[PDB]
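Okay, so here's the structure we're looking at.
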6 protein chains.
Amino acid sequence: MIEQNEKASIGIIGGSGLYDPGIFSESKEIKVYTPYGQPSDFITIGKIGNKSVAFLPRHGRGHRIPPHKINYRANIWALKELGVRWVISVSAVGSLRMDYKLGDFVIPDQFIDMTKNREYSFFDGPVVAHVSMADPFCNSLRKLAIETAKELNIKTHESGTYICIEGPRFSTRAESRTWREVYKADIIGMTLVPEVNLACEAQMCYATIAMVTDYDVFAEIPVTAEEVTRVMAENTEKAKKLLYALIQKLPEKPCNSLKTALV
Amino acid sequence: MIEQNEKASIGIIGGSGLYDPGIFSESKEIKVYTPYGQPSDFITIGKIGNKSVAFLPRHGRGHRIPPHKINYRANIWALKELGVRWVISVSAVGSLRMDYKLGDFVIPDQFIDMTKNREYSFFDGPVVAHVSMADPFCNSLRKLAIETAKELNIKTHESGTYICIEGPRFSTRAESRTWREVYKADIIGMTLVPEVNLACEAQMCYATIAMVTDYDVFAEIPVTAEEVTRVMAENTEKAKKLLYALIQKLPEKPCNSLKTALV
Amino acid sequence: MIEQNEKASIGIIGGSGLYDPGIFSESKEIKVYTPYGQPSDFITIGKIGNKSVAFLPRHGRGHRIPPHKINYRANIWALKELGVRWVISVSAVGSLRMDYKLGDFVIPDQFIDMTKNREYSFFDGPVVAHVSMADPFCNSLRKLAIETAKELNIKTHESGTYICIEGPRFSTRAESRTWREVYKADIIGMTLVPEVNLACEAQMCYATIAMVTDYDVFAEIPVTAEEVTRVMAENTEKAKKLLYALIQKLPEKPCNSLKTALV
Amino acid sequence: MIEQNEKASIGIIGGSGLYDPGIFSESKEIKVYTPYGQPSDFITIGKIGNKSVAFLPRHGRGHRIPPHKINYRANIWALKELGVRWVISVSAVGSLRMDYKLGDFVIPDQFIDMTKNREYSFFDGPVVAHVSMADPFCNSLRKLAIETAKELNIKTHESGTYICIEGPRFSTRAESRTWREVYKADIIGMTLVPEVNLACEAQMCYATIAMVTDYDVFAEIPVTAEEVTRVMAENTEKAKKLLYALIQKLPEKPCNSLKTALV
Amino acid sequence: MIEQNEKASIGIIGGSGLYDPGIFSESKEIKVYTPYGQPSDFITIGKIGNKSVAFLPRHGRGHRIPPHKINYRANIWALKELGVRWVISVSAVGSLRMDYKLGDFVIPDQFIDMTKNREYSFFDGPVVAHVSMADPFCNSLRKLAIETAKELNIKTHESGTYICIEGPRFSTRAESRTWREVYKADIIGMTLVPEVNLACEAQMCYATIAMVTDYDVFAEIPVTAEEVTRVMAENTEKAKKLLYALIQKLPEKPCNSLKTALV
Amino acid sequence: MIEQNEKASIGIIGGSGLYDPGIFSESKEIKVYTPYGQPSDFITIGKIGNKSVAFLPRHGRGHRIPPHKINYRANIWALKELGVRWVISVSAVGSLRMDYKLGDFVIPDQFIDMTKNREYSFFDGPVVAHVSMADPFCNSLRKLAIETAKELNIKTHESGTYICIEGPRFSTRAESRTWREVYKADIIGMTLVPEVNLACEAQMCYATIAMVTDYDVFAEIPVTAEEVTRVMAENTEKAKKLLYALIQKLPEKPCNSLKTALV
Ligand SMILES: CSC[C@H]1O[C@@H](n2cnc3c(N)ncnc32)[C@H](O)[C@@H]1O
Ligand SMILES: CSC[C@H]1O[C@@H](n2cnc3c(N)ncnc32)[C@H](O)[C@@H]1O
Ligand SMILES: CSC[C@H]1O[C@@H](n2cnc3c(N)ncnc32)[C@H](O)[C@@H]1O
Ligand SMILES: CSC[C@H]1O[C@@H](n2cnc3c(N)ncnc32)[C@H](O)[C@@H]1O
Ligand SMILES: CSC[C@H]1O[C@@H](n2cnc3c(N)ncnc32)[C@H](O)[C@@H]1O
Ligand SMILES: CSC[C@H]1O[C@@H](n2cnc3c(N)ncnc32)[C@H](O)[C@@H]1O
């Protein structure tokens, strides 16, 4: 209902510990209209290299919004209104495998949705769409993220299955044994779904750069929120280097089409 | 979330007894995406004179949707997606005054909102808008409707205050005495608000052509739904003539000030 | 979805201070299925004279449910499932006129609805109904209540307009001046609407026996909930006498029809 | 709240590609009252052989309603109001196993519910019911469908586990590996639950005739909505023959044990 | 569920144009737990004179929240958790009378609630409370605000009836004529209710200092949001002097009694 | 919003068949305020040994509330307002293994959450909390329950994984094979989650004493509600002895701290 005059081709959704992306030189905060209400915070917009970039911290100012209350539809709609084509999510995840260590990055290629109470789509009728998500993340952006990590010599696992749980509580030992031994998941978090599905419906090329912040229930002391924030803080510098490099590497234009998903 | 390639500059919203406007030569029914879900029915789009017109029966097929359940936001959003600039509403109303006659048309110029359970705006945050509605209807469209009625010699009152109630029940005698003797309203219905509000927020030029179908509680036998449908049916031919003539009379382009409404 | 085996032709809905109607000899409490969930409490069913009567306290056990949270649709649906034809509501009201004194009964004949956001109907589509409520209460039951009061020599005003407010707060002085000097209301409460409209939609013959429990904002000391309960308690005996007598006076069968209200 | 005069003993719920069942000789469309609002479309009622049959397309006209927004409670309630005893569901499913072929029918005998956002029951209190669903489908109807397929020589698998997902997106590869390799499910869809749950609560004898329309993520090119519609269309003729024959084969009367399910 | 260690005895709720109260010398922003979710923004807490004061802008950062979406329950709950006893609201209002001029302050003593879509109470059951609000504002705080304005020689009307409308649209001319001539209202706004209700239920002593920012529909050019912000900006300095002086004038302790409101 | 004068250090939440705990010598029923509305019933408070104990039947009077509609947040909030530190849940569960026999008690040590439609937390923002629940039950309370069962020679399994399903329907055979063979669950119920979550967020020490009432789908006749009630009734006396003994064995004070869970 409002003409959006600001434009950005790349959107960055920051997770825990990344309220300030540390990637902008000059920027401003803007309010973006959505028919779903409030995005998590105002959108920070500014130029990086030759790119206009939009940033939104999914938990908002002061990490005031828990995963189950994030307005995922408003956040993705706001980025679409700005003309965003590429969406880079940076998240904190727990590792379900001894091989994915604290501070390691992971560029997942699959996910399993264990969420419960969310709004999963922009298409509630009369235009019905069933998007394919066999390979849920954008391959070209995943490949560019992997190349950037290799170029910067930042330790990064090139694949992984992300299991998304509802939260806000962390998993019981029985649940985590199920996630690992059975669902064959590698990392765990609470925010990927429905963000990734909505981005696909919005015809964006979305990928996640996850950083392992804890070993879930598997280390001598199980995961606590304090641990997650502390570990993410120790690794913000590397995350910002990776992001800054990846953003300049992206080509102009890259789920690209809804035609075969529309009934 | 999907590109709407169908286009219409004029939108007609049909009320009771007007499921088929009888104004189209060639037409088709389309599904229009909205972030609010389902409009009342598929929209009928077709050309009249040199105008592309979109028609929507607000109660849907078979008059299946009561006033309090109409998805007013989806209906106005759908028309906006089609590029509609002029919205003509045709409605059935009760007369609260005895000098009017059944079958007379009224082009109201004011309203009093007594609704209770509705969603009144497209602006829920973060972009706050407070539209001015001191003169709630579009003056240019009201004037063209009045000129059309004069040209066709169709008895029409050129002003009036519409009191919109919640429904679905009709008013008690005590409420109607208040509406007429204290508020000084002229006509009464259940569907004007929030339709008019939303059209204004969408920067459309909206006007209502109301048809007196009953005398509310004031005749020997009080209003019933059966009476409303019966009287509306006796006057549909005149309504269709008025509607057909008005549509061709409209200029290409005409609440066009969201700028001063935005905080 | 449940076959309701128990039957009652008369339903009593008790308001403030009437958890125990004091009218049954033998009775039992039953759970009644409704598609709207929970009625205010289990329904007490038993015989009085030659009639099967069902009783339900609208605020539930311990007056645990405030007016704005009462499940009016479940309460009326439960009585319909039992075969109830006559519904007698007993309520506590404030007086807006010096002539309607504490302890006086009032059999209202009109109402004005000032409630906000309650659920007003059983007809949300696809079967649309617009019931006529010009004379909102059942005339035959009002007349029998008046005759019973006259026979018992219980002081009772034979007409009156009930203004129903949302609550739970009581009115400001400016609001009460408006209800009286303007809307011409006589008594005030918080529970009549939507109970009366739902009963009409369910084709029952509904009437209210109201008892004045306070003078709203007009006495030197404005109304408090403590006053309402105290005054109601001082007049329970008279209320029970009136109820017991009216119940036996009712003929077998008496809004009687929905035909002309169905679009 | 209104008397339903129309009656049918058999109800058909059509899925994707089955808006027109092609089984009626003479029929009409009716609006059926429900306390849950709108069924997916007006019901089509007509006689076939010696029986009255009711048909409802679960996605509505133009496939306007996605799985997660279908009013399952209104659809089943409407069929119950009509007196339906047998409910035959025709649905499109993906095969999770490669030994099945596109176009094969499957008469499942079990399901696994992975839905997330739905209303699962008609019993929300005060009448609590916990239906048994160990064998979720009606055995007598499944057996009659299997006999019909054998008599018509239509290739049909006589058992199978249906995993019902939330949608509207299709599954990721990691999710589908879990559904097949771990859960051992055979077919997958989005509409079975809570339709089957509700039909059991309504004491109906429900069974699904599923049509394999894709191989989910397992063929060279993963499932798309376009493929589902295309394959369904190629096999509608056979589905109509099976339906027509089954309907005439059913006895007058056959989950009719609500007694032991009521706490 | 959280122990709140921060404390303030005075709370200031700032309205339009008052995001920065300009009264703190040293302060910090805190997050306050509420069972209703998010207050409008973090609460600014700091010392002024010998008082600890808490400030909350009701529209949030960047005036991102419209009146109909403000979480009034969370805002008042947060102030109660901090130990607030006095609540001073500063608001922008339209004048319905030509002698209450632009920039004049008004200390209303009554209100009329015309809101429609809000949550009005903290008491939804099982503890039922009906607060008595005949004189809705705290007399002692009103009297101190009036004394302060007199001492500073700031033009202020010492009484007035505030009519609260739902918004976000402004009133039609017919509604405004009704508010003035019929309801006898003096000023109009959108945010007083339920804020005042809830403060009374929380046993706080609440008063409003209103600033006339427009003449509603009565000047040659009707009210616009642009005008409201402009006039408010022209008078912020005076509002800050009034506020600063009143805050220091308040006694340590003063609706301070729910006992008689409890059923 | 009101001061709770009543105090209890131990809370007992009773499940199916335990409306009357048979543990009190003298007690009374009280209404406890919560910002979430209605707890399942009035809270029974009384003395046992040297302790004040609060009891709440989670299904309410007459087992009127099914698992999916229980107001878990109001029940745990009410116990917190009373000062409860220890919470003992007594529940009915199905056994997924043939060596956990009818009437055997189980003190689970883990759970798997398969619920779908519930409110899982007290922390919806702005104070975000992610409680750790690797070992979801209070170890000290579990150990005391186990010691009590040993002292009374009541057959009890000292560990076990509880899988919580949504209900109200019972599981299909395919789902149950999955819970056992795939998730490695031992017992199954519908009420543990979110009760346990919320108790941990409220910093209470919570444990479940489960009673095997059926073999789910694994016996010759699958579980029915009638069986669950019958088996629970056959073992009520034993459950009451365990409960009475455990209550007196508890020390004054024991999820102890939220500090590390707060972001
Ligand atoms: C700041 S602590 C909470 C955040 O941690 C992320 N997270 C990190 N480790 C885990 C884990 N082991 N399980 C689930 N979410 C996790 C979640 O997405 C949530 O937003
Ligand atoms: C078909 S009967 C119901 C319709 O009648 C219109 N209507 C006609 N007369 C009246 C009246 N007297 N009061 C309220 N609505 C009326 C309403 O807008 C509603 O959609
Ligand atoms: C027990 S105190 C609250 C009850 O008092 C009734 N009531 C009595 N007097 C008044 C009054 N003056 N205004 C509104 N409701 C009133 C209302 O319907 C409410 O259920
Ligand atoms: C018309 S495409 C969408 C429909 O496909 C059905 N469907 C077909 N194949 C699959 C599949 N592989 N996974 C999930 N649903 C499927 C679903 O029930 C949905 O209503
Ligand atoms: C900033 S423009 C919107 C604000 O103006 C206040 N307001 C000012 N003048 C008026 C008026 N004439 N009618 C209603 N609200 C008004 C309202 O409370 C709303 O938050
Ligand atoms: C009185 S029958 C319903 C209750 O049975 C408990 N229950 C007992 N056995 C089972 C089972 N096999 N599966 C699920 N819930 C069960 C549930 O928690 C529900 O509240």
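Throughout, chain D uses Swiss-Prot numbering, with the displayed residues spanning 1-254, 262-270 in order.
We read in the header that X-ray crystallography, 1.5 Å was used to get this structure.
Positions of Cβ are set from backbone N, Cα and C atoms, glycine also.
According to Swiss-Prot, the phosphate binding site annotation covers D:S16, D:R58, D:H59, D:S91, D:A92, D:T191, on the basis of sequence analysis. What Swiss-Prot lists as substrate binding site is D:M190, D:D214, D:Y215, D:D216, and the listing cites sequence analysis. In Swiss-Prot, a published mutagenesis experiment is listed as D:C262 to S, annotated Reduces thermostability of the enzyme.
Counting only same-chain residues at least 6 apart in sequence, those with a Cβ under 8 Å from the Cβ of D:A92 (phosphate binding site) are D:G15, D:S16, D:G17, D:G189, D:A210, D:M211, D:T213, D:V228, D:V231, D:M232. Missing residues between D:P254 and D:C262: 7. Distance between their CA atoms: 10 Å. All protein chains included, D:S91 (phosphate binding site) registers 26 other Cβ atoms within 10 Å of its own Cβ. Put simply, of the binding-site residues D:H59, D:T191, D:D214, D:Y215, D:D216, the one whose Cα is nearest the Cα of D:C262 (mutagenesis position) is D:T191. A C-beta separation below 8 Å, combined with a sequence spacing of at least six in one chain, links D:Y215 (substrate binding site) to D:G94, D:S95, D:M98, D:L102, D:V223. Same-chain neighbours of the phosphate site beyond D:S16, D:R58, D:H59, D:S91, D:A92, D:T191, judged by a C-beta within 8 angstroms of the site's C-beta center, are, in sequence order, D:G14, D:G15, D:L18, D:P67, D:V90, D:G189, D:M190. D:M190 (substrate binding site) sits 12 Å from D:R58 (phosphate binding site), taking the CA atoms of both as reference points. Using a Cβ-Cβ cut-off of under 8 Å to chain A, the binding-site residues D:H59, D:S91, D:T191, D:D214, D:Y215 reduce to D:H59. The recorded positions in question are D:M190, D:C262, and the one with the fewest Cβ neighbours inside 10 Å is D:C262.
The two recorded residues, D:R58 (phosphate binding site) and D:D214 (substrate binding site), show a Cα separation of 20 Å. The Cβ of D:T191 (phosphate binding site) has D:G15, D:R58, D:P67, D:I70, D:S91, D:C164 as same-chain neighbours under 8 Å, each 6 or more residues away in sequence. The CA atom of D:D216 (substrate binding site) is located 21 Å away from the CA atom of D:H59 (phosphate binding site). A distance of 19 Å separates the Cα atom of D:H59 (phosphate binding site) from that of D:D214 (substrate binding site). Annotation for D:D214 (substrate binding site): same-chain Cβ neighbours under 8 Å, separated by at least 6 residues, are D:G94, D:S95, D:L102, D:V223, D:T224, D:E227, D:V228, D:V231. The Cβ of D:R58 (phosphate binding site) has 25 other Cβ atoms within 10 Å, all protein chains considered. A simple way to gauge crowding: the CB of D:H59 (phosphate binding site) has 24 other CB atoms within 10 angstroms, across all the protein chains here.
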